[PDB]
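Q: Mind looking over this structure? Questions follow.
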Amino acid sequence: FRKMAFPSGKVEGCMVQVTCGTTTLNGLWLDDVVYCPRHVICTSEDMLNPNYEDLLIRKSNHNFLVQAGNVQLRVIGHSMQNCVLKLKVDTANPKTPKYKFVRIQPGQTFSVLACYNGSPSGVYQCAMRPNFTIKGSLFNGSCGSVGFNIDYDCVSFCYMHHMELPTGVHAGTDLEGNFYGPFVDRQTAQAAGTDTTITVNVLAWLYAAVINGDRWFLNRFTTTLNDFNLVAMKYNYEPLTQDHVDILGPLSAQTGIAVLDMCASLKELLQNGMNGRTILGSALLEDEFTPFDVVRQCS
Amino acid sequence: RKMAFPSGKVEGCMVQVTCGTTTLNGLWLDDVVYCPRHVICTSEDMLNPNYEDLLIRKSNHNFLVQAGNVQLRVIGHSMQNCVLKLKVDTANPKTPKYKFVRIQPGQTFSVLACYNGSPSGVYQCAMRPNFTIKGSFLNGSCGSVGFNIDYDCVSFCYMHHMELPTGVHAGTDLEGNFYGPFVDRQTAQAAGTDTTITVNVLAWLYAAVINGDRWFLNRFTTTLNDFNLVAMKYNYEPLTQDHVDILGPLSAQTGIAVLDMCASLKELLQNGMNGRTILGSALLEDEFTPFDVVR
């Protein structure tokens, strides 16, 4: 069962390069605004304890070089929204898709278009970890690359890459500049918290396995939400809520396996392992498919 | 992370092809639409299709080609091996720079999975040693294509034709020649035992050393023959002297001789991971080529 990224064409046509002094990163060009991480205005000296309000008052439009391929876009205004810099430009992007800015929850999934200095390089599907980091690609200049979902012809942008954390994972904001997780855009000591497995996604993936004919892990038992959660916490799994059970309802109806029955199967898999078997061709449980993703893909 | 290529250049080439009651995907490049020739088959025809006989009975107007909301007029048709080539009225204004290439098992590429002309998702994969592809959920994804992009040029290497009984996919290059022993006929054909792409695992281990992970190395070496005798017991592909030569650059970069990395792999197969990960993976990854790894 292969994870897929969304087709990236609609976002490719929005990627540009933003340069401020010695610093270059990626920007997102939608109509006549370019969005990018505000730390593009920072020197290395400023990045130790930057005062962004003061640093931007000292900048003018001529400080910003924006290039869309082989075309310079002239900046005619600049402002900040939280941690995102907004550059008003000469020209509306003729390739702007229908789009929205949305904020996602930990455990939800999206595609990332990894870009280097305005040039799209690759696309991958990922989940926002419960500790609010993204286990991401190995790039050097991918700052400002964005994450998104597509529904019909509408691109929902949910993520912009700002920082690489010492453990090798990525941290960022939504497109309104609000950070995901307890991180700041500063060269200081910060580390990802202890991550956990996304339980509701593992359950969704077990439902996908049942829809695809792999049923060896099903058993006769049921558990309770309370006692499953005690097994979850003991195995570094997120707790399961009544809302999670409700989200899994369509898959329980389709397969005939109640959610607390599937929790019983997962509880046994966590205590006794796979005993040499695989679930979807995998000896490890996967937690980067949401219930929405599985409904979308399977039913 | 295994990344796919940005799919935009291929998205602009996907169309829907309908013949009778059968519909699948086509690839529109310049004034030609490429699609599986079994678009001219019903389900029953697939048991024993005679493609020459089925095709001689068609006119251009039997082929309905839709590019979004625009019908494309077919003005000629021709069969090349297992691919149908529909000449249309209009050259695709979105045609990228492109080439057709035939790949070898072990090579990687991205697939743009499409349903009835509409792009649905993109994934990165490898052509397995048994000439199949582990595919995606979409039922009617026939005609979806696989590709690499190098310097803004799309090299198309794969077109999906057939779903095999175990759930994997089989197909052709863009000249219509199947990969492997498969045919565009519903027979009892099945994927053979798959094996692991050894040269790709070794390239990935080098990537891990280059990125700072060294825990799996040991003090041993191996002969090539002893490595292959062991690796085959784990259903790994044999490693050839070509493969050893290909890894030379990474060997030079890391100061780890190729057969020393082979000795490490032997131990990894014997021991498993013991709870650890190598890059971000709890599994030995075999879908990064040595070309992929250098950058």
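All residue numbers given for chain A refer to Swiss-Prot; the residues shown span 3266-3564 in order.
Here the Cβ of each residue, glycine as well, is placed from N, Cα and C on the backbone.
As listed in Swiss-Prot for this protein:
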- A:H3304: active site, for 3CL-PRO activity (ACT_SITE)
- A:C3408: active site, for 3CL-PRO activity (ACT_SITE)
- A:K3353 to R: In strain: Beta/B.1.351 (VARIANT)
- A:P3395 to H: In strain: Omicron/BA.1, Omicron/BA.2, Omicron/BA.2.12.1, Omicron/BA.2.75, Omicron/BA.4, Omicron/BA.5, Omicron/BQ.1.1, Omicron/XBB.1.5, Omicron/EG.5.1 (VARIANT)
- A:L3468 to V: In strain: Zeta/P.2 (VARIANT)
Q: Taking Cα atoms as reference points, rank the recorded positions A:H3304, A:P3395, A:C3408, A:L3468 by distance from A:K3353 (variant position) and give the first.
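A: Smallest Cα separation from A:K3353 (variant position) among A:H3304, A:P3395, A:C3408, A:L3468: A:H3304.
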Q: List the residues of the same chain that sit at least 6 positions away from A:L3468 (variant position) in sequence and have their Cβ under 8 Å from its Cβ, in sequence order, or write 'none'.
A: A:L3505, A:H3509, A:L3513, A:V3524, A:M3527, A:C3528, A:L3531, A:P3556
Q: CB neighbours of A:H3304 (active site, for 3CL-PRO activity) within 10 A?
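A: There are 23 such Cβ atoms around A:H3304 (active site, for 3CL-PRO activity).
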Q: Using the alpha carbons only, what distance in Å do you get between A:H3304 (active site, for 3CL-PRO activity) and A:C3408 (active site, for 3CL-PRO activity) once rounded?
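A: Spelling it out, the Cα of A:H3304 (active site, for 3CL-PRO activity) and the Cα of A:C3408 (active site, for 3CL-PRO activity) are 10 Å apart.
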Q: What number of additional C-beta atoms lies within 10 angstroms of the C-beta atom of A:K3353 (variant position)?
A: 16
Q: Count the other Cβ atoms sitting within 10 Å of the Cβ of A:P3395 (variant position), across every protein chain shown.
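A: So the number of other Cβ atoms within 10 Å of A:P3395 (variant position) is 21.
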Q: Between A:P3395 (variant position) and A:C3408 (active site, for 3CL-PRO activity), what C-alpha distance do you get in Å?
A: 22
Q: Give me the long-range Cβ neighbours of A:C3408 (active site, for 3CL-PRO activity): same chain, 6+ apart, Cβ under 8 Å, in sequence order.
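A: Those within reach of A:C3408 (active site, for 3CL-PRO activity), by Cβ under 8 Å and sequence separation of 6 or more, are A:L3290, A:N3291, A:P3302, A:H3304, A:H3426, A:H3427, A:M3428.
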Q: Does DSSP put A:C3408 (active site, for 3CL-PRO activity) in a helix, in a strand, or in coil?
A: coil
Q: According to DSSP, which kind of secondary structure is A:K3353 (variant position) found in, if we only use helix, strand and coil?
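A: The residue in question, A:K3353 (variant position), is strand (DSSP, three-state).
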